[PDB]
Structure formats: structure tokens, C-alpha cells
Amino acid sequence: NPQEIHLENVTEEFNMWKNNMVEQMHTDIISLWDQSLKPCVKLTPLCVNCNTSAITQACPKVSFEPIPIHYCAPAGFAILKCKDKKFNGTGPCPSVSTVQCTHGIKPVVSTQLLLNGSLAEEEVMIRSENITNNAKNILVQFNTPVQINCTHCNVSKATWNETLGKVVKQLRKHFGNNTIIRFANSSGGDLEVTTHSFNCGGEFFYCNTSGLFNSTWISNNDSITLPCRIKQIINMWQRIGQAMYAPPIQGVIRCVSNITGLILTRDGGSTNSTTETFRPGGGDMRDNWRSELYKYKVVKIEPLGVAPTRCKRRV
Amino acid sequence: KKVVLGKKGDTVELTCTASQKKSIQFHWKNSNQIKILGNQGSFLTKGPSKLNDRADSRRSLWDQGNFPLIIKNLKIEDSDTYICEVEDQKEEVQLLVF
Amino acid sequence: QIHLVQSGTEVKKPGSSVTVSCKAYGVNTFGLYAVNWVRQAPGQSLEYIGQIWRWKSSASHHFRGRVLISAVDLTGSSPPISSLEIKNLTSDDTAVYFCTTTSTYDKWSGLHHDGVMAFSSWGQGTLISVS
Amino acid sequence: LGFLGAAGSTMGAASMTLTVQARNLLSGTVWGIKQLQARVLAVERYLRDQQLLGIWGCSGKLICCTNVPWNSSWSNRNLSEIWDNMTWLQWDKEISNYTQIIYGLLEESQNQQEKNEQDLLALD
Amino acid sequence: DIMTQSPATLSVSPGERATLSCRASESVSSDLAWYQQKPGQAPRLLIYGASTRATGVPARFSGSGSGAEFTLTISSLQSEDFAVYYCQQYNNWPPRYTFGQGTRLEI
Amino acid sequence: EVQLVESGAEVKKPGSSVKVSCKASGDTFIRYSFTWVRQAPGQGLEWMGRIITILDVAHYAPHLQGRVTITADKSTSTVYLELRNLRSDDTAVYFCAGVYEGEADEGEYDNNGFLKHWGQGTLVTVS
Ligand SMILES: *[C@@H]1O[C@H](CO)[C@@H](O[C@@H]2O[C@H](CO)[C@@H](O[C@@H]3O[C@H](CO[C@H]4O[C@H](CO)[C@@H](O)[C@H](O)[C@@H]4O)[C@@H](O)[C@H](O[C@H]4O[C@H](CO)[C@@H](O)[C@H](O)[C@@H]4O)[C@@H]3O)[C@H](O)[C@H]2NC(C)=O)[C@H](O)[C@H]1NC(C)=O
Ligand SMILES: *[C@@H]1O[C@H](CO)[C@@H](O[C@@H]2O[C@H](CO)[C@@H](O[C@@H]3O[C@H](CO[C@H]4O[C@H](CO)[C@@H](O)[C@H](O)[C@@H]4O)[C@@H](O)[C@H](O[C@H]4O[C@H](CO)[C@@H](O)[C@H](O)[C@@H]4O)[C@@H]3O)[C@H](O)[C@H]2NC(C)=O)[C@H](O)[C@H]1NC(C)=O
Ligand SMILES: *[C@@H]1O[C@H](CO)[C@@H](O[C@@H]2O[C@H](CO)[C@@H](O[C@@H]3O[C@H](CO)[C@@H](O)[C@H](O[C@H]4O[C@H](CO)[C@@H](O)[C@H](O)[C@@H]4O)[C@@H]3O)[C@H](O)[C@H]2NC(C)=O)[C@H](O)[C@H]1NC(C)=O
């Protein structure tokens, strides 16, 4: 029985960067992946210039699926749920509702686009630290579960054009009245940077999202089958190093996944309001960690408070 | 701020040293604040730049506080006041190649 | 690591309006950083005019109906620009204007009282001799 | 009134809204090992808080006059201004921390006057 | 914890259907390689996967079996079939895969 | 697909250190796991160890733990094999072997145990 009490007429502000509820989630997740699904290769370069260390263990593979994790607090420690519409991450909340435990959060450790998570408010929501600084990572979440069918991934085109259209209009509302925003191909980097890691039946297919971001939107269609990759050896996302796993049980791997989120990089030129250009990438472990628990804070109390009076009662 | 000399065609290293021994979200930039490279905590994100094939960061010193940048086949055009974006106290390194 | 910048030098006619600025480097938004506007008689003390907390155009009763505050929120390519509108600039309105950027998100350490917040930082100071 | 259902200038109606809430302070292999320990720790903490609540010198609610003089250095409250309206947060933690400093002093003073009179009275 | 072959000595004339086995210590059933190592030379891979031949290996090497015991069968012992054959598992973890015992097909 | 050329046959004493090279010219040298296969004269083979080049992790036989150090050089494309605490039966024809393992650096890699390509053999006699 999840408990929740709405707070009326409480103009409570919320910052998705100073939560402190966020602080414990990645610690629980890293400790869990360690006790958990194990690679056959562990690498930790450390100066003990540095000495590359290595830990070898077994790597069994099982069908994996994220389960919802609510976040409960000890005695006291009241948690507050922001439930407004216009939430830009570092913004106030008219509709606040305290909770004893968090909502049905379904997190997924992933790359650029958040998989199987929560939803934004009515189109998408630009919740990043800075909206149009060429120095911060864009933090947006989806509003519709974008179904991606991977066998290579048969990415739909109408839903992709619609999500690009909703995000492009929100970017224009945030910045640029009469502006054209065009999408560019990948930024460059590692496997998980150019391509996208996601839970596909336990495995991680890797499709470069460069054939998806080439849409020119104007202010004034069966399946985009991208080329994915069978995952056996990748850089570890927990820390700095590499991994190695067991071969898949399927040659053509079937999976059903709904992706909900939009975290990507940007060129950063100026190119300010003439045209806006954005590239895929991003999906930090530290930032996805902040992205799940973005509307809360923890406060506690003892039953007290005053009124200075002249009541004078004995004792 | 540090001034570093150099010559065309030299494997030069530009350090990005913080105060605390931790690996954080850093961003290597040129004088125009264009993303040279950075990280997603455990990956090497060679940002959109002209020195994509030249600049390269070291993996093992990120936990040691350093987020350097190694440039091979150095050029006069590769000489710039590179912005070491770390802990908001940026040790923007200077490079002289002529 | 945070510096505040106000508008430059401005000389207006007697019985006019003013539009001074308050640039805030290293600041995200007025939603998190409310700005309280305070004037100053040239050389004398500083009198609190009003405030723009949570994008609320207001001033004191002594300044009501003559001063309203708008704070154009920009971040990234441009710092948050807090403007100030004071109508009917008489010769008595010769003053040095001031803005103040302080966080509103931190809500349990000591920064504010019913809008009147702790003035941590200040801008340059705009001497305006209405002549 | 409500569990955070008002927004006004400070000091009194919070004594009144908390007065109404306090007037109606009651609102009236298989199955289990981890949840029970949390319930035990919660009741241990609550009861430890209650015995510490029990060793106090006020024992009264929302209108209480325990013996420490909220001196003129702290006293600036006008007579009728004491009970009007009160919400206000950063200001509140400082107000609430001030509430507790008077609380410990107050109960220590009533414990001191109760103890002092206890030694001195001696009330036949 | 592991490969051997059942025929130890086989002095058959070339043409006779020889015997080439593969004895293990544990069940595999899906991962076995075969080799053709003439004495003093390198092993020539014949069968990989235990159910399909290799590139360049003729159909005379009909290797089969499912489990721990396997058997490479030769239809006609050609004049190039004389060697010391081996078999290697590629199933368990960590890789500690030994080779077979060997059987000479001397004239 | 790689071609492998080893070092020459050397004569040693029981309880000494020897080093046996393995040059590999062909496809990507680091993506292919090399495997040293000794050849005892007459009987079945003894599995020594398997080394993935980019991982530079040389596996070793449980009985050979501490008497063999298989090193590798990615630059000169030469995999070395060090044998200390030698014995009489250590006289054998060693076979470093190359095999298409897929992409040990980028993606799909099944860590195959089978060996398609081989070396040239090296009878390191010990007397
Ligand atoms: C997802 O992300 C990756 C990485 O960013 C993209 O990869 C780039 O793909 C382009 C093609 O669109 C590549 O350009 C091609 O380069 C080939 C050279 O490869 C040889 O040389 C390299 C070293 O430079 C070796 O490593 C490699 O093994 C090869 O030996 C050319 O051969 C290609 O030319 C072909 O097409 C032209 C078309 O006119 C013909 O004229 C040619 O004859 C030939 O057939 C082509 O130029 C590029 O190198 C890749 N890497 C980058 C940019 O870093 C993916 O394309 C991207 N997915 C998308 C966009 O869907
Ligand atoms: C969202 O994005 C914006 C930028 O797009 C970020 O805002 C920047 O924040 C940094 C600090 O956090 C600001 O840096 C500070 O700039 C002050 C102003 O200097 C500028 O202006 C003068 C006058 O034109 C120029 O001469 C100068 O070159 C700069 O262009 C400086 O005074 C500050 O220096 C202080 O600290 C240093 C520390 O070494 C001392 O040496 C100095 O003496 C001084 O005390 C500082 O450098 C930057 O200006 C901001 N830019 C903008 C456009 O606002 C936001 O931080 C970001 N949001 C978040 C949350 O990070
Ligand atoms: C992040 O989100 C928060 C809320 O989710 C957001 O704060 C809101 O900002 C808007 C404007 O940006 C505020 O709307 C104001 O409402 C008042 C009351 O009617 C108006 O008077 C305001 O007009 C003033 O501003 C004009 C702008 O030029 C001036 O020209 C004019 O003279 C007026 O003075 C304005 O319409 C809204 O009240 C706040 N909401 C809250 C709860 O504070 C914040 O701006 C967002 N930040 C970013 C960076 O997007």
C-alpha cells in the first residue's frame, strides 16, 4: 500500500541535482551488479604510470529484465513528490505530494535513451541543468513508450518522427521562436557512445543511431532496421575497464523493449537561433542515476513547535 | 592556468587536474568552448571537434583526479588554449606551437 | 566563482522610466535564484525597493505603483538578466540601483525571510543622475 | 487546516491549525522476516522518543507555559501579534531550531523549579 | 578433470575402414574439434563443431557423435589419411581443453 | 587468418630457463587468441595453455603452474614462451596456434577452443 498525501498550496521547489536520494541508488546498483551478473574479465587500472589489474571469474548469462524498485525511508524521513506539469529539473512545483515510499520507478542502467522508465509531461520535458548551454548534457525523458523490436532493431519510423517532432517543438518553445532545428549523426567515441546499449533479453545490441537523427523540422515508414552488434566484450559501465561474457543462446535474438527517455549531446556552435543541431550520445551512469529520482527530497521531524504566549499554566 | 610550449609533430599531453581524487564529468574544449572530448563516467566520448583523431584521454588517471588529453601529430592549428573543465575551477591549459 | 554584473551608466530625463539590468554569471534561473531589488541614495544608505521572487512583479508599499520588476530568465549562452522598471523618474529618483542573486532552492541553512533574503552577492552599482 | 494546506505570513494560525489537527490527533518459506525487524526498530525509536518526551517539564499541548524566560533579547512579540498566521520554510528551520532551544531550556527550568521547590517547599 | 581415444594401436593396410574415437571425462555433446597430426608435424583441423566438416577437408572424414564419446569415421583410408588424430573439447569454463590420445594409421 | 613462425629448436639443461618465440603475420594479431601446444614424442598431447593476445592472459596447465611463463608482444607480433624448472620429458615440439576468434576488441567473441591455423613446431630438447 504505497502512501501519498497531497500538499495543497505549497509552492515547493525541486532540484534534480541536489536530491540526496539519488546518492544511494547507484551505490545499491553497483553493489548489486557486483554480487550479480559477472563478466569473465574485470579490469581496474590503478597505480599500486598505473598498474592495470585484472580479476577473472565466471560469466553465466540469464534472461534479464528490470524489475520496479520503490524507495522506502526509515522512521520519519518524509519524501516529497513533485507532480506539476512544467518541471524543468531545476524548477519549482505547484503540485507537491509527500510520500512514505517512492512511486513505481522502473530504472534501467543504459545509454543515450532511457529504457523502460518513467514519462515526461505532455510532449517531453527539458529538465537539464542548463537548457541551451553548450556545456551541459541535455536531460529529457520521453512521454510515450517507444517500442523497439530487435531481432538489428526494427525501429519504427512514424513514432520516431513523432518523438523528434515533439522534442523539436519543445526545444523551440524553450529556445528560438522562428528557428529550424535539424538533427545530426553520432558524436563519436566508444561502442556504447556511437551505438546504444539497452536490455534486449539480457543481451545488449549495438545499433549506431546515426540513421535516425537526420530530420529537418519546419517552424515557419515500415521499420528503420539499424545494424546492431552481438555483445560479448564491451567496456565496463560500472568502472574503468573491460568485460567478457558467454555467447548468446540465440543466433537471432528476440526481445521486446519500450524505450522512454532522451539524453543526447550537441554540436555547440553558434548556430544559436539560425539553426540548432543536436547529436546522439550521452547516457551517463551518474546522470541516469540522477534522472530516475528527479522530483524528491528527504526531511524528518519530531512532534514540536511554538507560539510565545502568556498562558502561564502550572508546569 | 598553465603555459605549455610545443613544436609541430610532438606527442603532447595536457593534464586536467582536480583537487579531489575522483573521476567526474569533465569536458575538454578549445578556445571556442567546443567539445573536444569528455566522459560518461566510464567511457571515452570524443566530442564533436576538429582534433577527434588527434586528442586522446588517459583512462587510469581519472580516479587519480587527472583527466588528461594526449595529442599526436601536433600542429600549429592544434595549438590552442584548451579548456580543462573540471570542478568549476578550470585549469585551462595553454599550448604554443609555431 | 560567481560574479554579478548590473547595467552601465544611465542618465534619464526628469519624469521618465528606467530599465537597468542584472546579469548573473554562474546562475541557472530566477526560479531557483530570486532577486531582491534595492536602491541607494548616492553616497547614502541602501533602501530596499522590492523583489521578483518566483517571477513576481512587486515592490514595497513606498514603491508600489511606481516600481515593478521583470527578470528575463536566460541560461547557458546568456546569464539570467534581472531587469527593473521604475516609472516617473523625478530628480529625487537620482539613485544607485542594486540587484541581488541568492539561491531559493536551498531551504534549510539560513538564506531568506518572507522574500527578504540574505544578500550574499551584489552587482557593480548604477549611478543614475536624473537630469 | 491540512497537512501542508495553507500559505501565509508568520506566527499564529499555525498554532491554531496545529490546534485543530491536534484536536483531531487520532484520525479516528512463507510470509515475512524482513518487515518485522523494521517494525521493532520503529517502535523502539518511537518509545525511546516517548520516554524522553515523558521526562519533560511541560506535558501540555499547543498552549504551554514552562518556566524559561524567553527574555527581551529574544522577546519582541507584540501582544496581539502573537496569534495570527504562520507558514515560511528557511525562516522556519531557524524558527523551529529556536523552538527547540526554548524547549530544552524551558523543560530544564521547570525541572529545575520542580526540583528546587521539591527540595524547598515542603508542602504538607 | 578431462581427451583420449579408444584405438591405441592400429596397423591396418590403407583402404581398410580405420577406427578413430574420442573419449572424454565429461559430457560435451556440442563442442568438439578434430585434428590430423602426422608424427612430427602440426595438427590439421578436420572437423569443428562435431557435426560439420571444415574448409578444405574432404567428405571421407565423417566425424560424428553426441555426448562425451565421439567417433571420426573414414570411408576409405586414403594414402594421406595416415596420421595421429586428435579431438578437442571447447565446452567448459575456464578453458582447460586437452587433446586426444591419437591412433596411427601406418601402412 | 594468420601464419605463424616460431623460434629454433634449442638444447637446455633440466632446471634452467629457455624462451621460445612465435611470430605471427597475417590478420589482426591482437584479435586472435594464440595457443601453445606441446608435442610429447609418441603419445597424446599435453595441453599447456591458451593466451588471448589483446587480453595478454596466458592460461596455464595446473601441473605447469609456476614453471612456464607465456608472454606476448603486440608490437613485434611475437608471442614468447618461457620454460623454467625443466625436465627430461619437457623435450617436445611446441605449437603456438592462431585461429579466427572474431572480435575480442569490438564485439561478438565466442572464445573458441578449436585451432585452425598453427605454428611451425619447436623441439626444445632438454639435456
Ligand atoms: C555509425 O558510426 C560509425 C563510426 O562513426 C560509422 O562508420 C563510418 O562509416 C563511413 C561510411 O559511411 C566510413 O567511411 C568509409 O571508409 C572506408 C575506409 O575503410 C578502410 O580504411 C579504414 C581506415 O581509414 C580501415 O580501418 C578499414 O578497415 C578499411 O580498410 C571506405 O572504404 C568507404 O568508402 C566506400 O564507399 C565509397 C562511397 O563512394 C566508395 O567510393 C568506396 O570505394 C568504398 O566502397 C567509406 O569512405 C567511415 O570510415 C566510418 N568511420 C568513421 C566516420 O569514424 C557508421 O557509418 C555509422 N553508421 C551509420 C552512419 O549508419
Ligand atoms: C550554465 O551555463 C553558464 C554558461 O553558459 C554557466 O555560467 C558561467 O559560470 C561561470 C562560473 O560558474 C562563470 O565564470 C565566472 O565569470 C565571471 C565573469 O567573468 C566573465 O566576464 C568578464 C567581464 O566581461 C570577462 O573579462 C571574463 O573573461 C569572463 O568572460 C568571473 O568574474 C568569475 O571569476 C571569479 O572566479 C575566478 C576563479 O579563479 C577568480 O579568479 C576571479 O577573480 C573571480 O573571482 C568566473 O570566471 C561564467 O562567466 C558563467 N557564464 C555565463 C554566460 O553566465 C553556469 O554556471 C551553468 N550552470 C551551472 C549550474 O553550472
Ligand atoms: C522553470 O520552470 C519554472 C516553473 O515551472 C519557471 O518559472 C515561471 O516563469 C514564468 C516566466 O518565465 C512565470 O510567468 C510569469 O507570470 C507572472 C504573473 O502573471 C507575469 O507577470 C510574468 O510576466 C513578467 O515577465 C515578462 C517577461 O518579459 C515581463 O516582460 C513582464 O513585465 C512581467 O513582469 C510571467 O509571465 C511563472 O510565474 C514562473 N513560475 C513560478 C512558479 O515561478 C522558470 O522560468 C523555468 N526556468 C527556465 C530556465 O525555463
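Note that chain B is numbered according to Swiss-Prot, with residues 26-123 shown in order.
The deposited model was determined using electron microscopy, 8.9 Å.
Each residue, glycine too, has its Cβ placed from N, Cα and C.
There are 26 other CB atoms within 10 A of the CB of B:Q65 (mutagenesis position), with all protein chains counted. For B:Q65 to Y, Swiss-Prot lists a mutagenesis experiment annotated as follows: Increases the affinity for MHCII; when associated with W-70; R-85 and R-88.
According to Swiss-Prot, the mutagenesis experiment B:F68 to I carries the following note: Abrogates the interaction with MHCII and T cell activation. The Cβ of B:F68 (mutagenesis position) lies under 8 Å from the Cβ of no residue that sits 6+ residues away along the same chain. In three-state terms derived from DSSP, B:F68 (mutagenesis position) belongs to neither a helical nor a strand segment and is classed as coil.
Under its mutagenesis entries, Swiss-Prot includes B:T70 to W with the note: Increases the affinity for MHCII; when associated with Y-65; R-85 and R-88. Counting Cβ atoms from all protein chains shown, B:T70 (mutagenesis position) has 24 others lying within 10 Å of its own Cβ.
For B:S85 (mutagenesis position), no same-chain residue that is 6 or more apart in sequence has a Cβ closer than 8 Å to its Cβ. Mapped onto three states, the DSSP output places B:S85 (mutagenesis position) in coil. The annotation that Swiss-Prot gives for the mutagenesis experiment B:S85 to R reads: Increases the affinity for MHCII; when associated with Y-65; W-70 and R-88.
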